[PDB]
Amino acid sequence: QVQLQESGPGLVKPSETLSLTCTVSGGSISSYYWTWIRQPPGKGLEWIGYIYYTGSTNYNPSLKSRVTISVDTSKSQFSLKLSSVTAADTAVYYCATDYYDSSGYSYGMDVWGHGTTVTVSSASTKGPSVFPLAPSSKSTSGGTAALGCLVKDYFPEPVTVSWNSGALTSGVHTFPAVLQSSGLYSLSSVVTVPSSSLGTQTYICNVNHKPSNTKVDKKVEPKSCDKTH
Amino acid sequence: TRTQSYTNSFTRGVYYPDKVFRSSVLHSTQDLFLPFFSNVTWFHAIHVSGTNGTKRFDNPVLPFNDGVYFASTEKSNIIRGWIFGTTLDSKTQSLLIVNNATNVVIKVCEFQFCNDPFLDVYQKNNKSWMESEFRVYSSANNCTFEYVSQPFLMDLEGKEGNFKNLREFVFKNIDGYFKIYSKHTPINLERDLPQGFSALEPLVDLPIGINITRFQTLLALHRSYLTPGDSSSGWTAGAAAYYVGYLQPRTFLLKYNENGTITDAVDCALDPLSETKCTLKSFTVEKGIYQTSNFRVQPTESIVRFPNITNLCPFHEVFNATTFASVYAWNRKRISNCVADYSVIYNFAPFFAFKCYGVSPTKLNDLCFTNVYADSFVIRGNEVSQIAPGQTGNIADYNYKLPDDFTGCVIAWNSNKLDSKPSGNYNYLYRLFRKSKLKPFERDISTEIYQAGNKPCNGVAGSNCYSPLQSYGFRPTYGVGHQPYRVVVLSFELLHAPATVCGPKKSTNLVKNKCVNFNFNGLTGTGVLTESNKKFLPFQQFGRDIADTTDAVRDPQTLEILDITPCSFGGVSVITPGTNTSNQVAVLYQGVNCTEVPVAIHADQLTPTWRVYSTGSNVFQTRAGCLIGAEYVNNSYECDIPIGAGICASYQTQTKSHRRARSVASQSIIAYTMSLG
Amino acid sequence: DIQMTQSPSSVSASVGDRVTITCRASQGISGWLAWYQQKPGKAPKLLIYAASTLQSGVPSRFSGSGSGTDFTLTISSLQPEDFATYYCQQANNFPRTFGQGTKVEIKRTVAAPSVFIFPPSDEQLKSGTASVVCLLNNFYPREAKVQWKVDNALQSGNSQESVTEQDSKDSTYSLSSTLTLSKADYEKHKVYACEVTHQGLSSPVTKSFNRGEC
């Protein structure tokens, strides 16, 4: 039962360095070849290399002389120092566990991580100014009611938009991020909620941003059509 | 109150196991008493100075280890026995109240008094109640457990008068191991322990684990008067006295006759005479020297610390999986970073074979292997025996090809009720047409046919070629040979790396300054495990020395450069003249400094520090070490007992012994020099 | 360097069919291949290593075969919880390359989505950058032409769509149509509606949400 928790930056300026951390929790670092693997958006998987516990590195001929992987046997950690980062290095990096046995077996990637997107740019880190999507009376065609949270004007890509602190699970839809003209992304989290519970349960919509560190919340309420009663 | 000390010759023997043996000398390392040790000599006096004033030597003896409690009673002096843990009503108690027709054991937590008197005088018509007086207790609490044992665990014979009884106790968490016997001395000497051998057998065991740290003795008053010379004094003046011993974990020897009786007993840590009887399974040592161990022994508890892992191995997902595969692509799954539990494996099926080539299945449970691979496949029934080291390539050994040095088991069992089908039996295949012998742990997944010399067969069999991967046909209409047998070949790997798959052994604490047993990560040692300053690689375990003896092993949980120095000097020879001639031994030290003996620094029998001593037993320095226990004379004799460096030993009377004179010499140990003429 | 190539880029089928994904290479790998799976956005979970051996916790529906250069993967039953992109990893030499991804699609029956247009929120009107969203929930494959309509006039490309992935339980998709406009561009008009042109919805849904009227 081994796990891999990733940790690192989210926005790296070009020509600088790139380094993240994957902590090993579940066993000692003496069996697997704890390393990384990149995945550009909308393309295939590309490898990086493998580093053993006895200081043995071996990278790919493509990105050979731009990466220096290290391992910390004391605190059970290992990092990937990626220098000369360019626009082509925008990829979702994963931490995986490879191992080839001495007899000749070639066990694949058993344990994986969770993924940490590394965007290469020089823009701002606008996290706040998230707007909700209030329902109405005519939007109840069928008996349900859509409740959205328009995450507007946010540059960081990775988002973990939840609903009611991870309570609601059915109907939660997470759209893929779309770039606008100004360079800021925009998304929404629409959940199918029946009209019978529009005024009983809470509609807290959480939005978390790792580089922005703005884990603000917001409640969704229907617009009061009766301004007199 | 002044107490003396008396020694024990050969008494205090106890059967270790609970079985019978015939002509078998067993060696065990458990707790038993040591002869020739000091025992307390509390002299108990029976006197009264008032109605509420009773004087009796009832002191709270501290039993750090279990102790012998003799029963030198005339008629009813000792009838009971108290056992406390804190004497503050905080732990469970126990009472051995073995009275007339009443043997009830009470284990209720009570704080009765500080001094417990015992009489046989009925308070007020006590014939209707129990014979045990109510003056012992003062309150009552929740009764946890009681015993209604009918047989009496008390030997009482008022006709002999002398009572040389032997009773021992065992404070283990499993049982109590109460051993009580009784004998009779043929001489009316003082209240001393008679010489001779004796053994004790268990009578009643208690499965209740109680932390025992305080011991108290119980005596019966039986005064009934106040002046000497009455019907209870003078004629029956029998104020008794009892002794208390202590346990030390050492190595003992026991013999079993054809009936199951113990004749003698030998302790390795008493004298160099007995040291030769433990290393060599014999009681009649021959003339000469032998390689033995020093007086050091092992402590009570051992250290078996293993790496910190709490995950269970997925062996269940291996054996009882849904579907298996043919043997050309055997499913090999490695197991790491988990705790091995070799007990659910037996709960699957009546395995036809359990051949564990290499590691024995007894020690296989706890060895902390690096990695564990699980190879699962289905082979023919009559071909299971070929899956083993050796077994030159058969029609099925060209698929797995176990090596010649294997360190795992081969579990196999029939699966006709899960694999055999009336029509669907072609899913299982086997490789029949090969080119060369495969390598150990090397699969050869391939669908290319074998060219039959004449023409290269390009994906077509035709005239003489044949397609590989022939079918097995595991139908439920065969005997015991043509049946499917699911084989799980577990292969254990031992490389220099932090272990990840250990057995179900708990982790103890670290005791540096003690000669505890070394059981770290599978390594077995018996030396001093203390802190050192050696140079080790970061990820390197099981360090060695210039010799094959393990000198240092890093702790599995918290990395630590801890070396293993020997608890004995190693080069301590023993000069035995024979058990039928004398009992004198000169200790030989093989190239060492002045005698230290860190364990027995001031033991009872210490051969050194005997400079001013006559008739042998002297200290001398040699080129091979120190010679203690003999003398040096400028004469020369033959090679009776070789010591070394041109010096030898000989057991002669003396250099001046005339059979026609009135001067008779002793038979001390004398050492002479070697001559060539 | 071995270049793994996968022939079927998208195997669309229904529940119960058999998908056969092929994986060829340049240099011949003896028996060491691998098949992965990462449905929503997660890390690729291994299913069958060494091209024949399953992993702990992998259903029996998956089964691999082949040797040399050609390797296949046969999914017996297409459970709804199978929509993902499967990969092939060469694991013979040190440089381990991957394939090109096989987006296995599921073809269910025709469904009808729910529009549920969101009116302009009053909170985003104070800043000046609002966006009306046209939602689509539980419909057929993503083939859909969402056309906006404001004051009986079509837009000129001032919208952004976000097609989600196929659901893991109902095997459906979802779509949002944000209409990004400034403050001045969201006050001169009052009529705001999205024309839904789908295969199931024969009649075009004319659901409209006026600017702060209801």
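The chain as shown is numbered from 1 upward.
Header lists the method as electron microscopy, 3.3 Å.
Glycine residues also receive a Cβ, built from the backbone N, Cα and C atoms like all the rest.
Among the natural variants in Swiss-Prot is B:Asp230 to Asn (Swiss-Prot position 253), noted as: In strain: Lambda/C.37. The secondary structure of B:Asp230 (variant position), as reduced to three states from DSSP, is coil rather than helix or strand. Annotation for B:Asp230 (variant position): no spatial neighbours, criterion Cβ-Cβ under 8 Å with sequence separation of six or more.
Quoted from Swiss-Prot, the note on natural variant B:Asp230 to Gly (Swiss-Prot position 253) is: In strain: Iota/B.1.526.
Per Swiss-Prot, natural variant B:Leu429 to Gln (Swiss-Prot position 452) is noted as: In strain: Omicron/BA.2.12.1. Remark: B:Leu429 (variant position) has B:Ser326, B:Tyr328, B:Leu469, B:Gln470, B:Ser471, B:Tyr472 as non-local neighbours, by Cβ distance under 8 Å and separation of at least 6 in sequence.
Under the heading of natural variants, Swiss-Prot lists B:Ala547 to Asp (Swiss-Prot position 570) and annotates it as follows: In strain: Alpha/B.1.1.7. The Cβ of B:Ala547 (variant position) lies under 8 Å from no Cβ of any same-chain residue at least six residues away in sequence.
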If you run the three-state DSSP split on B:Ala547 (variant position), which class comes out?
coil
